[PDB]
Every structure is written in C-alpha cells, then in structure tokens.
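The structure appears right after this line, and notes come after that.
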Amino acid sequence: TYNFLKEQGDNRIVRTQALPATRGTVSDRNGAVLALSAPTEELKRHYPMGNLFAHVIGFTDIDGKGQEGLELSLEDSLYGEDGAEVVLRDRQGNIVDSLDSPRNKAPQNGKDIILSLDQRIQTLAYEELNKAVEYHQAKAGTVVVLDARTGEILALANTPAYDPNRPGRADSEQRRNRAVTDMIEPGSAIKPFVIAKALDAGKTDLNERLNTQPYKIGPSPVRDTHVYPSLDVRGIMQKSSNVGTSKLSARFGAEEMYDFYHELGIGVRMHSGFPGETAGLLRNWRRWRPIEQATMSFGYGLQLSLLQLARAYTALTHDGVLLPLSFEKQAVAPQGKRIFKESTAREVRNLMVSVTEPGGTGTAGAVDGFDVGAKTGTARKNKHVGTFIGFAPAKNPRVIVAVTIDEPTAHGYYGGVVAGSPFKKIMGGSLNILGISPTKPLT
C-alpha cells in the first residue's frame, strides 16, 4: 500500500507544516539594511546596525510580531502571510509524503520599507548626543534632525538606548522613545511663533519700538533677566524678551491664541505613524487668565514632544507652510497647511539669525560658514531640561536640528551651553554630509 493511503501510526503522522512568510526589510534612504529576517537554528530578526536605530525601528517578539517602534506600527504591511502544507512525517521528523490539500498555501512575504532616515546623520546625531549626555552627567538626551523643506525625518535618537537584538534585558527607561512619547515645556523655543503671528496679522511691524520694562498682571510680575527700556521686534527676538513676547501675544484674544497654538499641533496627537505618541497639553482657552496666556507666550503652561516642536519649525523653514512629518522616504514635499505668509516667514528667519550672533542669547549654536536661526532655553521639571533648536542656511533652510538634554549634572545647566554644543556639531556635520556649501567665509 502507498503510504499516503494508509491509516496513521507511530511512524506515519499527518502534520500541517507552517511555511513562514519572511518579514519585510527596513532600509535607510540610501539602501543600508537596518532590519531583516534570517532562518533560525522559523525566522529571526537581525538589526545589523545594533542600537543606532533602536527607538525608531523598535523590535519584534519571539513569534515575529512587532512589539515596539515601527515594527509595531508597520506590522500589517511588514508581516506578510504565512503559508502551510500538509505532509506525512515519520517519528523522527522526516517528511515522507506531500499530501494534496486545499490547505496547501504559499507564503506571501512582507513589504519592504525605505525610511527617510540617513545612516550618516543618525550616526553623527547618535555620537554627538552621547558625548553631551556623558560629559554633562545628564540623565537622558534626544535629537531630531529634519529636512527643512520636506518634513522627512533624517535622524532621531534618544539616550539611554538598548540593543534591539537583545531587547529582553532592556529597561523601561531604555526602551522609551522620548522624542515621540515625552511632553516638554518649550520655553523660549515658542517665542518665534508668537512674533511671527503678530507680524503676520499686522499687530506689529519691523519699525515699532515696544516698551519692554517689567510689568505686573494683577499680582504676578512679568519680567526679563535684564531690564531693557525699549526694544524693536528684532531685539525682542535677539534678547529673548519675555516682556516683549507677552505684550505681542496680549494683542490677541485668548481664543485666537489658542486656535493658533492648536494649528501648530500643540495639544493634539501628531499621528506621525510612531506608536506611543503623547498628545501634549493645551488647556481650553475658556479657562485662561491673562497671566496664563502671557506665560504660554514664553513657553510655560503648555507642552509638546521634541518631534512636535521640530515639526512646528517647518512653518518657519518651508515659507509659512506647516508640513506633516515623514519616517518613510518621500519623492517630494507633502502638501502642508499654510500658517504664515511666505513674506512673514522670510523675515522671522532673518530675525532668528540674531539669536546666534554676538548680541543674541544662543551664540553657542553658531556654525562656522553659516547663518543659523535658533532658539535655546531651560525649563524646570533642582532638576532642569535644556533645549536647543534651529535651522540652516537661515535664508534658504535645508536642515532643522532639535536637541534636548535631560537633567544635566556637571559643567552647567543652561541649554545654550549644554544642548548648544551637540546642536552645533550635528548641524555642521549634517550640512557637510548633505554637501551644502558655506554662505559666508569660514573663521
């Protein structure tokens, strides 16, 4: 009797055998392989580049289902469809016959994805980030680099990280994708937008001189670090004047300001495609006092993730049009949402260059051969969080770099010193990597 016609016994056992799909591969924008599957001694996931892209890509569970990062969120297109076949086997595991069955199915492999991220920029961001964190004895740190013209993410790293090839020994603090999951107070980093809105609506202009003496809203004082009797809009930007900023904001009602912050993306989920997105914090305007509106104008009382912060800056770099962010490689810039006039964005960019020049509050982030528009700040959580964010070449921007250092312990606290050195190295490096020439003679 032919073996397939027989009753089963100890040595002929009907068995449905899985034919596993192979999971899609993840590559960087130039083709470098970041994630792939190999047959195991079932498939196994390999991350050839180790902890470099840990938080972005995330990892997979023992059954090859996405568990964190883009492995989780792209799980549907990445997994494929396992196949199967019915076989007779012997008690030693040898396939003895292949049986006809409507259950015999070929596997469908997963879709490959090409990220927008650039291994060279990721490496530079990764290196400079850890140098800063280790030097300042900080708790943690985050970097985001964007294409100022397309919204494509070029790099995104956080420290501490973990090896995604060995995710089972990774701490909760290690696994957290801070750029995406963590709310911060922007502090001075919001001021450019307040100024731009005032300019865009015509509530101020480039000639107006504001009285910027410290004042009080009821009992609560509003003051700068130094007394400046009067500043124009350029000086308000340059000196990072709380007084000037809150006065310009106070020329708008609470609802108008709220709708503005909201349309920049504050208080809602980005829906970027990453899992674990924070919604941030924007309190309903109906609950606002004048003091709260004013403190928001200099970046307290409202919160967003560093990735939200960096995205807001696309309104400034992409000629007043706010872009959605991309983790996948784009052929062209996506349609955005117009927020400012092109005319307004150009002048505000011009103003921000003054922050990084001798008279400004963030000279630590100046880059040889380039005009850099930037803001810098430090918010309390004592324990602090230093931020530095900016773009270059300021007239025709190409890159946005955002950096936060969390609880620096040694060699300062201020974000300009602390988050300013890595910002400068990462920005300079990135401009070099992208082959952008200097616009002014090098020192």
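Here chain A follows Swiss-Prot for its numbers: 53-93, 164-503, 512-573, in order, are the residues you see.
Structure determined by X-ray crystallography, 2.4 Å.
Just so you know, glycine gets a Cβ as well, placed from its N, Cα and C.
The active site, acyl-ester intermediate annotation in Swiss-Prot covers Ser310. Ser310 (active site, acyl-ester intermediate) falls within a helix when secondary structure is assigned with DSSP.
In the three-state DSSP assignment, the secondary structure recorded for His541 (variant position) is coil. Quoting Swiss-Prot on the natural variant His541 to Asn: In strain: FA19 and CDC84-060418.
DSSP assigns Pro552 (variant position) to a helix. Cβ-based neighbour count (10 Å, all protein chains) for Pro552 (variant position) stands at 27. For the natural variant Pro552 to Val, the note given by Swiss-Prot reads: In strain: CDC84-060418.
In the three-state DSSP reading, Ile566 (variant position) counts as coil. Other Cβ atoms within 10 Å of the Cβ of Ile566 (variant position), summed over all protein chains shown, number 16. Among the sequence features in Swiss-Prot, the natural variant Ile566 to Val is noted as follows: In strain: CDC84-060418.
The model of this deposited entry stops at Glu93 and resumes at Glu164, leaving 70 residues out; those two Cα positions are 8 Å apart.
Among the recorded positions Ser310, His541, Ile566, not one has a Cα within 10 Å of the Cα of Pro552 (variant position). Between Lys503 and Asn512, the deposited structure omits 8 residues, and the straight-line distance between their CA atoms comes to 8 Å. Between the CA atoms of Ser310 (active site, acyl-ester intermediate) and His541 (variant position) there is a gap of 22 Å, rounded to the nearest whole number.
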